[PDB]
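This report concerns only the one structure given below.
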Amino acid sequence: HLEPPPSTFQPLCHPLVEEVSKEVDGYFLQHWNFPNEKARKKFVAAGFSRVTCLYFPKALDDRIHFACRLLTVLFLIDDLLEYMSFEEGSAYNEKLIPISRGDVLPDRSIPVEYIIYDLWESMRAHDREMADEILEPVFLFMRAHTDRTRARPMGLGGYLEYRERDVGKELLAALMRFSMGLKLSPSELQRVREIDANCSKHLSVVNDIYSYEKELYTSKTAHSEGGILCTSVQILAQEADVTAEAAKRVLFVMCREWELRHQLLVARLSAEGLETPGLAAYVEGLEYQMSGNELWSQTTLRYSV
Amino acid sequence: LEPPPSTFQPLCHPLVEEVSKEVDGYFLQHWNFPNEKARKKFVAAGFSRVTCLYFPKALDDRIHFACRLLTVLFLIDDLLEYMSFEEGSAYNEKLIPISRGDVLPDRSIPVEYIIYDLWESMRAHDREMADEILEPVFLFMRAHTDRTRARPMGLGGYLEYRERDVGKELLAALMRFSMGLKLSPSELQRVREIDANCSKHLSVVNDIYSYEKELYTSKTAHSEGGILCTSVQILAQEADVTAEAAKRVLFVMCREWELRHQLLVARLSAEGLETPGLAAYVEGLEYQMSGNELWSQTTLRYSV
Ligand SMILES: [Mg+2]
Ligand SMILES: [Mg+2]
Ligand SMILES: [Mg+2]
Ligand SMILES: [Mg+2]
């Protein structure tokens, strides 16, 4: 068992979590091609809409389902990439990218193609400007999964710099602002770069801590490239010469330090005359992401079995 | 800074006061201290106290040997921090043949005849065990002028290097010498994994408490000789957190190494591999780790 160190962060969940979950899970159970009944049940047990609501608890009620659909299909895609090579995985992603832009019509016989297409079409229909600001961060997220730097040795420092793209920090930032209708100026976005980077490390490592057993199993049974083990747990275990479980406890303490740094960075942003009302809502949203990511990771069957 | 719970209980050599006044008295008499302020600071450090905390079960007539060796190493290393890499190298390499006894010392140069008479006295008491300390000490000395210190380092690469800079090997050889504990090469091969794990504990624990002094040294002394080479600033950089934040994380990591030590020893005992000599050895390593933490917690060397 793993006991989480004390946190001042209060995780919040979107009030419409039960409705949207039943709705979005239902959609994918109708359209997505699951290999068997076991995969369908494991899909529901994962609670991909539940993590989305924990990520963006203050999302607008008519925009939360968009986020739940996007994160869900991205989870399904990334799980498929683990059985492919870097070459096969790259081809899979790059085929869905112009479709995501809406430049290429989808193959209605291929579930992943029209699901992706209809989603982005529906999102651009609701808010064209904000939905377009999610495209490139998503593409950055997807292309990071087939980056060949995963096949090269990394220290803790270089790993965190790479994982900011692999965890989709920028993707989650754009998705959050979209779902909340929270618009920020380029001056405001640049203003909280350091807060973003600190938040990204928290999201990545917390995920690493709870998803380690799943990824460790994948690295032994799946493809040698797509299922390769790339996590801070393994890296810290190597460099410090301790068990992976020991690395988890140490990394968890480090996460609490990043939470502290988040509070100080926000305080300094407020001490200086730089904290606009939009920024206050943004950094508060980032906190929800960090605590929301932890809560879900602690409880989902995706990681416990 | 509140230390996490530890099962390691520190022990101190019962003759700590007698040997302290003897060894401190020797260096105050022979070593070239610049002024009275430096002489007081030397006594305040408690270099014989940490030695008696490192090897609490050392033999009564051999504990003073260990105190002299560690004390003169502290004095030399403090001098190196005002030198360049080249100057420090020339300084160290000059004392190495003298340590072996192949070159006579300049009797007008304190460090030379102190080093010479020390090793000569140790060989007279126990020649075989004294010779087995030479190369580990030389590895320790040469690590201080290693130019890897001026180049970017990862946490893993640092711990591998710091095993030499912390002098894990010399401390092990010194412990056995002071205790008269003789172990076969095959026995020492059994505890290689335990030694490496112990080295990380000694290094990081020292890093945590000595960080403030080393930070000040890096800002005031020589840019090369006093350069900052610690896990505290390394982990801080890799994780983009403050030094105090890294300390709290590194302290947790230290307790995990204590857990691994017990696990490795238990596994060594599960198999019929823990000989009586090894049992005293692995207990001695635990004293080194617990003793190093106690001294680092309380010494004026790190607090002021
Ligand atoms: Mg992955
Ligand atoms: Mg993961
Ligand atoms: Mg040093
Ligand atoms: Mg130190």
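Note that the numbers count up from 1, one per residue, in the order the chain is shown.
Cβ from N, Cα, C; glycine included.
Among the features that Swiss-Prot reports, Mg(2+) 1 binding site is placed at A:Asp78. Feature annotation from Swiss-Prot assigns Mg(2+) 2 binding site to A:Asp78. Marked as Mg(2+) 3 binding site by Swiss-Prot: A:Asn207, A:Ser211, A:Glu215. Residues annotated as (2E,6E)-farnesyl diphosphate binding site in Swiss-Prot, with experimental evidence given as evidence: A:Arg302, A:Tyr303. Quoted from Swiss-Prot for the published mutagenesis A:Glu215 to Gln (Swiss-Prot position 227): Abolishes catalytic activity.
Annotated features taken from Swiss-Prot, shown on the structure.
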residue	record	Cβ contacts under 8 Å, 6 or more apart
A:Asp78	Mg(2+) 1 binding site	A:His145
A:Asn207	Mg(2+) 3 binding site	A:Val167, A:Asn293, A:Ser297
A:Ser211	Mg(2+) 3 binding site	A:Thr231, A:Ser297, A:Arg302, A:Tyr303
A:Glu215	mutagenesis position	A:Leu229, A:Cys230, A:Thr231
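Ligand 2 lies within reach of A:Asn207, A:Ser211 from the binding-site residues A:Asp78, A:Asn207, A:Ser211, A:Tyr303, judged by a C-beta closer than 6 angstroms to any of its atoms. Counting every protein chain shown, 20 other Cβ atoms lie within 10 Å of the Cβ of A:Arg302 ((2E,6E)-farnesyl diphosphate binding site).
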